[PDB]
Structure formats: C-alpha cells, structure tokens
Amino acid sequence: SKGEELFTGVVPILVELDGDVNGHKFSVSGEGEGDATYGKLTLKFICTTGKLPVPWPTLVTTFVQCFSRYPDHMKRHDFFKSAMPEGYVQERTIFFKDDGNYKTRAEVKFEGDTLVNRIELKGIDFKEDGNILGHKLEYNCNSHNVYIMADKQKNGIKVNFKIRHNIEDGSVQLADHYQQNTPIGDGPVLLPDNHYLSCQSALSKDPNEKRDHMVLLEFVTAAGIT
C-alpha cells in the first residue's frame, strides 16, 4: 500500500500541542521515533510553557496510531497508514467521569520524512479540586484496548475505548474516549472491519531533565481478526 511502505523503517515523530483546560493555557512539544514493524513508539514530551496544568497521563492518548503493528493478515484494515502521507484528522471528546472533558482536534501527517501530530486541546468543566486539576493521578498508564469501526459516512473510522487512570488513593479515574478520524487527502483509504488495538504505555522521567516532561515507551498491536 501507499502509506504502508512509509512505515517499514524507523520514522521520526514530532508532536505539538496547544491546550486550554479551564483557562489554564499550555503547550507541549514532543520528539521521538516510531517503528510500526514492532508497533513501537518512543517519545519525550516537554511542557514548553512551564508547569503542565493537568496530569501527564491524561494527555498520553492525545499525543499516531499509524505506528500500530498491524499483523500481515490484517493489513487491509489499517486505516491510519492508508491515509498517509497526506494524513488524517483525529478528533476526540474525552469524558473524565465525575469531572470535566477534553475535546481535541489533531492533524497527523508527514512533513518530509517526519510524522507530525499537531493538536489543539480544549478542556472544560473540570473541578478545581478534582483528580485532574488537583493532580491526584499516578504517573503511569494501564493497558487498554482501542475499538475501531469503519465510518463509511465520512470515509473514516469511529473509535471508542475507556481509559482508567490510577488515582493516588488507589481508586481509578475513568476517561471515556470517543474518537473519529477522517482523511485529509482525497486518496482512497482502507475502511476496516471491526477490530481493536491492544495498547501498553510505560511512563518515565529523564533524570537530567529539569523542565516538566514525560518520557513514553509504547507498544500497540492490532488484533480481533483471524
């Protein structure tokens, strides 16, 4: 496939986000590389505006599913790579149970040999003392499945999943994700049969980094079809 060939090797990744959560404005710049052959992503994010006003884990899902490893027999269901290099628009509403919500719009595409994820994020209705603005979430990520369905209406896909963020008191903060992706270009894309992506994310810190940041190692494999 067209885009498929663009991911056979290691690809540099750039992530740029501008956010506003309850009036707290911030920006994050991320850099790294992905190797879809192994569904592997390695990235480092820096809050360039100072301190991040929300917990880093809450932004992980927002910060390029085109790096998911699609088994050879499922290659025809890989919408993400099929939309490349022109890219796709990814939109989400993330509902934090008993708290606010993030609405995001991103464009994922190639700029030269670099895969770029440019995001605008808007958060509202958060509680000042809640788990998000109150920073009560653990610095880690649980593993989750991402459910994908074709969205013929918009020549794209509809995606849904639940993310459970660990709260420091041992509880969990649910973040219900509703997502839509549509091609930026007019080229043909692969509309998939229902399947899911099995995801795992490991968060860490760079011991030599004094700026507010997050180091992320992620592995994603598509499954659900034999």
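We number chain A the way Swiss-Prot does; in order, the residues shown are 2-64, 68-230.
Recorded method is X-ray crystallography, 1.6 Å.
Every residue, even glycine, has its Cβ placed from backbone N, Cα and C.
Listed in Swiss-Prot:
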MUTAGEN   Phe64 to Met  In RSGFP4; increases fluorescence and shifts the major exitation peak to 489-490 nm; when associated with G-65 and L-69
MUTAGEN   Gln69 to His  In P4; leads to no detectable fluorescence. In mut2.2; shifts fluorescence lifetime from 3.03 to 1.94 ns; when associated with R-30 and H-145. In mut3.3; shifts fluorescence lifetime from 3.03 to 1.88 ns; when associated with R-30; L-46 and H-145
MUTAGEN   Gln69 to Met  In Citrinine; leads to excitation and emission peaks of 516 and 529 nm, respectively; when associated with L-68; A-72 and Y-203
MUTAGEN   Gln69 to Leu  In RSGFP4; increases fluorescence and shifts the major exitation peak to 489-490 nm; when associated with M-64 and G-65
MUTAGEN   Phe99 to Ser  In alphaGFP/cycle 3 GFP; improves folding at 37 degrees Celsius, reduces aggregation at high concentrations, and increases the diffusibility of the protein inside cells; when associated with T-153 and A-163
MUTAGEN   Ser147 to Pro  Increases fluorescence at warmer temperatures such as 37 degrees Celsius
MUTAGEN   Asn149 to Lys  Increases fluorescence at warmer temperatures such as 37 degrees Celsius. In Esmerald; leads to brighter fluorescence; when associated with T-65; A-72; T-153 and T-167. In VisGreen; leads to brighter fluorescence; when associated with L-64; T-65; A-72 and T-167
MUTAGEN   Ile167 to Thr  In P11; increases fluorescence at 475 nm excitation and at warmer temperatures such as 37 degrees Celsius. In Esmerald; leads to brighter fluorescence; when associated with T-65; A-72; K-149 and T-153. In VisGreen; leads to brighter fluorescence; when associated with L-64; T-65; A-72 and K-149
MUTAGEN   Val176 to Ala  In mut2.1; shifts fluorescence lifetime from 3.03 to 2.50 ns; when associated with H-145 and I-198
MUTAGEN   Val193 to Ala  In mut1.5; shifts fluorescence lifetime from 3.03 to 2.72 ns; when associated with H-145
MUTAGEN   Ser202 to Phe  In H9; increases fluorescence at 395 nm excitation; when associated with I-203
> What is the number of other Cβ atoms found within 10 Å of the Cβ of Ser147 (mutagenesis position)?
Replying inline: 11
> Given the mutagenesis positions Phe64, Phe99, and counting only Cβ atoms in the protein chains shown, which has the most within 10 Å of its Cβ?
Replying inline: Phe64
> Counting Cβ atoms within 10 Å across all protein chains shown, which of the mutagenesis positions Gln69, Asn149, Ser202 comes out on top?
Replying inline: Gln69
> If you measure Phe99 (mutagenesis position) to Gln69 (mutagenesis position) at Cα, how many Å is it?
Replying inline: 20
> Within the chain of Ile167 (mutagenesis position), which residues six or more apart in sequence place their C-beta under 8 angstroms from its C-beta?
Replying inline: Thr62, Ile98, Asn146, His148, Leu178, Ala179, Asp180, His181
> How many Å lie between the Cα of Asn149 (mutagenesis position) and the Cα of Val176 (mutagenesis position)?
Replying inline: 17
>> For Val176, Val193, listed as mutagenesis positions, tell me which one has the smallest number of other Cβ atoms within 10 Å.
In response: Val176
